[PDB]
Amino acid sequence: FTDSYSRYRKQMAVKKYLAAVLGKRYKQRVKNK
Amino acid sequence: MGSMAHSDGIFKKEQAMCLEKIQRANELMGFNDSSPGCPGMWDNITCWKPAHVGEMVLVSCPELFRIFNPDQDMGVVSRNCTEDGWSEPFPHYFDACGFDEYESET
């Protein structure tokens, strides 16, 4: 029931972190799929 | 060619190790008839403990700047858990946190 903490987290998660972490580290991987 | 071993998506032993304790938490639970939810789950990058109804668990990797040794719980992915079960990944998956990567930095 942590919707009070995850409320603002939807601002830096699917918005910022999506392209931030899934683009900085990876470059020639994604071999799992 | 048809079936791959998937060395990238192996998450060390964390796959079988975490799913083993979740199986114990599955039949033992601890919600009963008051605050129901999911009995636990294991994804392609992080471990999920038994959540409640309408719970969005955001689990990130230890040290987003120094991702070296992967213990457990990586890639901050918020998956909801209603009465129907588990929802869809959001942020989406597609290799969230880089733990099996080479030079993750820069």
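We're sticking with Swiss-Prot numbering for chain A, so the shown stretch reads 137-169, in order.
Determination method: solution NMR.
Keep in mind that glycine also has a Cβ here, set from the backbone N, Cα and C atoms.
According to Swiss-Prot, the features are:
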MUTAGEN   A:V150 to G  Strongly reduced affinity for ADCYAP1R1
MUTAGEN   A:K151 to E  Strongly reduced affinity for ADCYAP1R1
MUTAGEN   A:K152 to E  Strongly reduced affinity for ADCYAP1R1
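A map of Swiss-Prot features onto the structure.
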{"residue": "A:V150", "record": "mutagenesis position", "CB count, 10 Å": "17"}
{"residue": "A:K151", "record": "mutagenesis position", "CB count, 10 Å": "11"}
{"residue": "A:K152", "record": "mutagenesis position", "CB count, 10 Å": "11"}
